[PDB]
Amino acid sequence: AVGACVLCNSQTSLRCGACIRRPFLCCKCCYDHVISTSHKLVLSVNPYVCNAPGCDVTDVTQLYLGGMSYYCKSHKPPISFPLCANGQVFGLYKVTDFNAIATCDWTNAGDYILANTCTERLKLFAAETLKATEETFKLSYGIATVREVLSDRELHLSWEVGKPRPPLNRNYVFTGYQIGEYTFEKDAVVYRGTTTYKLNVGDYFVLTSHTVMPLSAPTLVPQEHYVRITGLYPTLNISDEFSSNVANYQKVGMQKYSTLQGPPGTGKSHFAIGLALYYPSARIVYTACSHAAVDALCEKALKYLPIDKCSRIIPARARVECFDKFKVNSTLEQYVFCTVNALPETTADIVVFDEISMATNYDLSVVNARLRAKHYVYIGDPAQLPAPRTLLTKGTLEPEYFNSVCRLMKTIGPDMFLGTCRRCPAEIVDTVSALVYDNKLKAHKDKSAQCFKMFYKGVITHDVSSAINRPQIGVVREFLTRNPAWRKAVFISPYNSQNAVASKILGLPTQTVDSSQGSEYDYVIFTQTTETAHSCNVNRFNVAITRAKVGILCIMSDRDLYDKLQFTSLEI
Ligand SMILES: [Zn+2]
Ligand SMILES: [Zn+2]
Ligand SMILES: [Zn+2]
């Protein structure tokens, strides 16, 4: 009931009862809130409500202190101060941007912009409010009761009347009833459970609405610049394999936190693991939001770091298959590999946060809150994909607004830039370099002469709002008959439904651009499917085409992005 003012820290008894997070506000700031927002309920030890029997006045602006008690204009005794006077609200110990965060629905880009240009304590209020709003939206969707069980991977679903139906992709994970987490794909729907259970008729699912704990730690601890490598002990014996990164490893030791922008295939994983071999005594916690990013860092560690000082942290509520080849849940091993939402309370000489474009400010805060560390290293690329903002429907979230790390990488620049792509044919490296990296990404590899583009708008059908372009898959099928080297290709599109159709007609393995991020394939077939803002997003486009080691076929809908592709054009 007595805490700190989320805007000026000042001690106060005053929470806003109208904010969903109920932040402590100081008298000077609590006024400036209630006098310019629909937010009028103020909380103290007791609520600022008229104390007269059967009176319903709760608006702080219509209330007075009557002795030690609160009354409205109609019930106040002659000797009474108004609670709102001279720019203050009476409490104990006696904002434009705070007002916009407190009252916004988080459906506009400008909301996320402001949640990332604001002060550091307001970034935490913002991140808390957003996540709370995100969760209380999941309740708004309808329950799914099973009508008929076809098989071991298909069923027919009965949806609740009046309440909307959530998108049926891998992004929306249901909880069955506690018969374990479950996902769906498109009257026959494809059902995939985190447990192998006899999925009964009349069993039901609901989206796992989790309780939003409060944030305490900043997104970014304050910066500290040192004169010498602090708390770390470098080798003089460092294998030539990691010689490129020695100057960057010494930057990491002479600062509190460092930022690494590594475009696709520029040696992020290599740099992360190479940090351990350069500071061989140092205890390192490797963390990312997804299980895939943490498992990728594990594969790289398996190759270069001793398996007996590596532990993969797996939360008891197991949701996906994880990296098996380390000791599981040994928190005190020199090398710990853990998703942000499973991080234990511990310390470390270096923390490496990877896939930073996928981190929210909520994730950036949790990390600083569970790990106390000499050095924090932030690895990713603001030109790759952000965490999905399920509430955002209006405006596009630019990369400088993804999180505080990406804002730093986009404003003042990253500390370290890996500038040579070793993965992609020059045609792909030259294209993305001009598109998202201001011509600063360089091609190691030669032009493959296996990078083709076809401008083919086709026909767009829709499985609800997820898009399909059968003619674009038809063009692919025709290409494959003449190009049997591509039979091994991964099919990629911005749409699950397009992928579903492509799986059946082509037989190729299938990835959404978003699920493809971090992965690499010899040959890639990309159908843009539509020319919407989703499919023309330059970040998503950048990821789509940089998955390819040898060849790529791009069937394009967008004249703009088609023209920019420095690929051999095809006909038909
Ligand atoms: Zn409020
Ligand atoms: Zn204040
Ligand atoms: Zn009253």
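Chain A residue numbers are taken from Swiss-Prot; in order, the displayed residues are 5325-5418, 5427-5509, 5518-5526, 5531-5916.
The backbone N, Cα and C atoms fix where each Cβ goes, and this holds for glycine too.
According to Swiss-Prot, the protein carries these features:
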- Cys5329, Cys5332, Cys5350, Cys5353: Zn(2+) 11 binding site (BINDING)
- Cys5340, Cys5343, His5357, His5363: Zn(2+) 12 binding site (BINDING)
- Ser5360 to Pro: In strain: Omicron/BQ.1.1, Omicron/XBB.1.5, Omicron/EG.5.1 (VARIANT)
- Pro5401 to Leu: In strain: Delta/B.1.617.2 (VARIANT)
- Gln5412 to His: In strain: Iota/B.1.526 (VARIANT)
- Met5557 to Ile: In strain: Omicron/BQ.1.1 (VARIANT)
- 5581-5762: domain '(+)RNA virus helicase ATP-binding' (DOMAIN)
- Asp5584 to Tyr: In strain: Epsilon/B.1.427/B.1.429 (VARIANT)
- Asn5592 to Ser: In strain: Omicron/BQ.1.1 (VARIANT)
- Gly5606, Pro5607, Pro5608, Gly5609, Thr5610, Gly5611, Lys5612, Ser5613: ribonucleoside 5'-triphosphate binding site (BINDING)
- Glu5665 to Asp: In strain: Gamma/P.1 (VARIANT)
- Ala5692 to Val: In strain: Theta/P.3 (VARIANT)
- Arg5716 to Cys: In strain: Omicron/BA.2, Omicron/BA.2.12.1, Omicron/BA.2.75, Omicron/BA.4, Omicron/BA.5, Omicron/BQ.1.1, Omicron/XBB.1.5, Omicron/EG.5.1 (VARIANT)
- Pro5743 to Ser: In strain: Mu/B.1.621 (VARIANT)
- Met5753 to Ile: In strain: Kappa/B.1.617.1 (VARIANT)
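Ligand 2 lies within reach of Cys5353 from the recorded positions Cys5343, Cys5353, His5363, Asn5592, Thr5610, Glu5665, judged by a C-beta closer than 6 angstroms to any of its atoms.
Distance from the CA of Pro5743 (variant position) to the CA of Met5753 (variant position) is 9 Å. If you compare Cα positions, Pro5608 (ribonucleoside 5'-triphosphate binding site) sits closest to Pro5743 out of the recorded positions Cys5343, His5357, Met5557, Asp5584, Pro5743.
Other Cβ atoms within 10 Å of the Cβ of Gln5412 (variant position) number 17 in total over all chains. Within 10 Å of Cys5353 (Zn(2+) 11 binding site), counting C-alpha to C-alpha distances, fall none of the recorded positions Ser5360, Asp5584, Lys5612, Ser5613, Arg5716. In the three-state DSSP reading, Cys5340 (Zn(2+) 12 binding site) counts as strand.
With respect to their backbone Cα atoms, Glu5665 (variant position) and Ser5613 (ribonucleoside 5'-triphosphate binding site) stand 21 Å from each other. Neighbour counts were taken at the CB atom with a 10 A radius for the variant positions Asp5584, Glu5665; the maximum falls on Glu5665. Among the recorded positions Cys5340, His5363, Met5557, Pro5607, residues whose Cβ is positioned under 6 Å from ligand 1 are identified as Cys5340, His5363. Surrounding the centroid of the Cβ atoms of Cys5329, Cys5332, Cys5350, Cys5353, where the record places Zn(2+) 11, the chain contributes additional residues within 8 Å, namely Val5330, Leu5331, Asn5333, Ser5334, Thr5336, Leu5349, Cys5351, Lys5352, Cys5354. If you take the CA of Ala5692 (variant position) and look 10 A around it, the recorded positions you hit from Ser5360, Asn5592, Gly5609, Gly5611, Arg5716 are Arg5716.
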